[PDB]
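Trainee: Before we start, here is the structure in question, set down as structure tokens.
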Amino acid sequence: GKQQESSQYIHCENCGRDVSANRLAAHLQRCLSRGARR
Ligand SMILES: [Zn+2]
């Protein structure tokens, strides 16, 4: 292994999705933006 980034998919609590923990914050920006629940 070398090019294998440990992106690590974890369970987002915001949409309930398997998303990279390494990208969870940027994801959350998109996630929270989209997840405007009313
Ligand atoms: Zn999410």
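One-based numbering along the chain as shown.
Header lists the method as solution NMR.
The backbone N, Cα and C atoms fix where each Cβ goes, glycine too.
Sharing the feature lines straight out of Swiss-Prot:
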BINDING   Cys12, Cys15, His27, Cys31  Zn(2+) binding site
MUTAGEN   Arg23 to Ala (Swiss-Prot position 84)  No effect
MUTAGEN   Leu24 to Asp (Swiss-Prot position 85)  Strongly reduces deubiquitination activity of the SAGA DUB module
MUTAGEN   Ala25 to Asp (Swiss-Prot position 86)  Moderately impairs deubiquitination activity of the SAGA DUB module
MUTAGEN   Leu28 to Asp (Swiss-Prot position 89)  Strongly reduces deubiquitination activity of the SAGA DUB module
MUTAGEN   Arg30 to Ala (Swiss-Prot position 91)  No effect
Trainee: Using C-alpha atoms only, work out the spacing between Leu28 (mutagenesis position) and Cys15 (Zn(2+) binding site) and round it to an integer in Å.
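Mentor: Roughly 9 Å, rounded to the nearest whole number.
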Trainee: Tell me the Cα distance separating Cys12 (Zn(2+) binding site) from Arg23 (mutagenesis position), rounded to the nearest angstrom.
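Mentor: About 11 Å separate the Cα atoms of these two residues.
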Trainee: So which of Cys12, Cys15, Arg23, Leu24, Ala25, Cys31, listed as recorded positions, have a Cβ under 6 Å from an atom of ligand 1?
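Mentor: Listed by sequence, the hits are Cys12, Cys15, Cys31.
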Trainee: Quick check for the class: what is the C-alpha distance, in angstrom and rounded, between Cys31 (Zn(2+) binding site) and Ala25 (mutagenesis position)?
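Mentor: Spelling it out, the Cα of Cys31 (Zn(2+) binding site) and the Cα of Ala25 (mutagenesis position) are 9 Å apart.
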Trainee: Which entry in the list of recorded positions, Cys15, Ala25, has its Cβ near the fewest other Cβ atoms, using 10 Å as the limit?
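Mentor: Least crowded of the recorded positions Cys15, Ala25, by Cβ count within 10 Å, is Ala25.
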Trainee: With every protein chain in view, what's the tally of Cβ atoms within 10 Å of the Cβ of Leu28 (mutagenesis position), excluding that atom itself?
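Mentor: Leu28 (mutagenesis position): 16 neighbouring Cβ atoms within 10 Å.
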Trainee: Highest CB neighbour count within 10 A among the recorded positions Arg23, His27, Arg30?
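Mentor: Result of the Cβ crowding comparison: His27.
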Trainee: I want to check the contact list for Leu24 (mutagenesis position): same chain, sequence separation of six or more, C-beta distance under 8 angstroms. What comes out?
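Mentor: Residues satisfying the criterion: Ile10, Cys12.
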Trainee: How long is the line from the C-alpha of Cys15 (Zn(2+) binding site) to the C-alpha of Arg30 (mutagenesis position), rounded to the nearest angstrom?
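Mentor: Cα to Cα, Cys15 (Zn(2+) binding site) and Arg30 (mutagenesis position) are separated by 11 Å.
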Trainee: Measure the Cβ-based neighbour count of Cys12 (Zn(2+) binding site), defined as the other Cβ atoms within 10 Å of its Cβ.
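Mentor: Excluding its own Cβ, the number within 10 Å is 17.
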Trainee: So around the Zn(2+) site, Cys12, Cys15, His27, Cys31 aside, which residues have their CB within 8 A of the centroid of those CB atoms?
Mentor: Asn14, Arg17, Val19, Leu24, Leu28, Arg30, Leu32, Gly35
Trainee: Relative to the Cβ position of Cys31 (Zn(2+) binding site), how many further Cβ atoms are located within 10 Å?
Mentor: 17
